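Encoded as structure tokens, the structure appears first; notes follow it.
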Amino acid sequence: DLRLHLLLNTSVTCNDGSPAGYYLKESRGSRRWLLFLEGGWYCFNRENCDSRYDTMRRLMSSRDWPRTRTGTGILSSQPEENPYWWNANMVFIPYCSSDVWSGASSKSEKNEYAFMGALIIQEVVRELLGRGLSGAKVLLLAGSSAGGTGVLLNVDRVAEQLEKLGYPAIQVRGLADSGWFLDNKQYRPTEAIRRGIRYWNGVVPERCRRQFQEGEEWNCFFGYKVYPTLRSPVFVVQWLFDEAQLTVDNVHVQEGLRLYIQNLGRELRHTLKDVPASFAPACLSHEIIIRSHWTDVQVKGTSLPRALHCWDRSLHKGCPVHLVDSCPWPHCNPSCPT
Ligand SMILES: *[C@@H]1O[C@H](CO)[C@@H](O)[C@H](O)[C@H]1NC(C)=O
Ligand SMILES: COC(=O)COc1ccc(C#N)cc1
């Protein structure tokens, strides 16, 4: 179990003004820290956020959060369930800012909601240093779905923040799960992101922002555009046929749909050709790293926990780190989730 702590700085809030927070399980004999970002889409204007507040309030408020949560998958402390990092200090950061972890705007007389996702990550890092993070060797910022996109938007800022607080020895890395999307043609979204960044006062990594400049920062929400600009090491986990991608493509089998789906897999494979640390199975699914059975999927004979260990070795023969399926249809990999 991971135990809840609400932020001592009460000006860093969820959408409705209640304090943000984090769940923590310490491991006193470890110098490794894992901070995981939850996903769950976003909202981009008043009416759209009002509807989310009616039916998805735990994604907008901490008032009903439970005091504990069970760590699963990469957040499990059990070696059998988590061969990679079972002995690490575990942190789960709930998503309550509805801004893909990009916002930096307070609630005020002019703002019905607060969008502080980027400030929430930095405040969790600040408060954790006094709970042992100051003696860390590696900080892995991971996340799934919008939390995976949030890793791409925030990993370099976490490193810059510790670099100037006097901790140049902590190695910051990123693990982005199911957050790597294509801005392709629909079979039958970018505007919603463009409006959301304005509503949120959203921020994107500095070099990417300088490439695309004012009004075009929405480009930095797409992995193949922002990843080339990043300085920190980032491991990319991505189903070739992500359910969230098919949703924004209005896909719910004739020749037309067949060619559409095969072209989607081929294009995603191509965007990963120059990503040296990556795991991309040919499956139709959604998320992986916090699932209890994340140890079961394999690409070219190698599991994800093994690939991540090989990544660790490469940063310190038969230990690969670039694993991308080449077969062209969902479930051509026999280890896909059922
Ligand atoms: C609390 O957080 C806000 C938002 O990041 C920041 O402006 C302020 O300086 C913080 N105050 C303290 C005492 O940490
Ligand atoms: C969020 O969790 C999910 O359910 C699907 O993943 C997403 C959705 C939207 C965005 C953006 N911008 C990034 C990732």
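Quick note: numbers on chain A are straight from Swiss-Prot, i.e. 88-275, 287-350, 356-419, 430-451, in order.
Note that Cβ sites are derived from N, Cα and C of the backbone, with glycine treated the same way.
So that you can see what the record holds, here are the features copied from Swiss-Prot:
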- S232: active site, charge relay system (ACT_SITE)
- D340: active site, charge relay system (ACT_SITE)
- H389: active site, charge relay system (ACT_SITE)
- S232 to A: Abolishes enzyme activity. Unable to mediate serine depalmitoleoylation of WNT proteins (MUTAGEN)
Between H389 (active site, charge relay system) and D340 (active site, charge relay system): CA-CA distance (Å):
6
Let's check the environment of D340 (active site, charge relay system): how many other CB atoms sit within 10 Å of its CB?
24
For the missing segment of 10 residues, report the Cα-Cα distance in Å between the flanking residues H419 and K430.
15
What does DSSP assign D340 (active site, charge relay system), in three states?
strand
If you measure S232 (mutagenesis position) to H389 (active site, charge relay system) at Cα, how many Å is it?
8
Check the recorded positions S232, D340, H389 for any whose Cβ is under 6 angstroms from an atom of ligand 2, and report them in sequence order.
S232
With a gap of 5 unmodelled residues, how many angstrom separate the Cα of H350 from the Cα of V356?
11
Straight-line CA separation, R275 and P287, 11 intervening residues not modelled, Å:
13
Looking at Cβ-Cβ distances, which residues of the chain lie under 8 angstroms from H389 (active site, charge relay system) while being 6 or more apart from it?
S232, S265, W337, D340, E341, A342
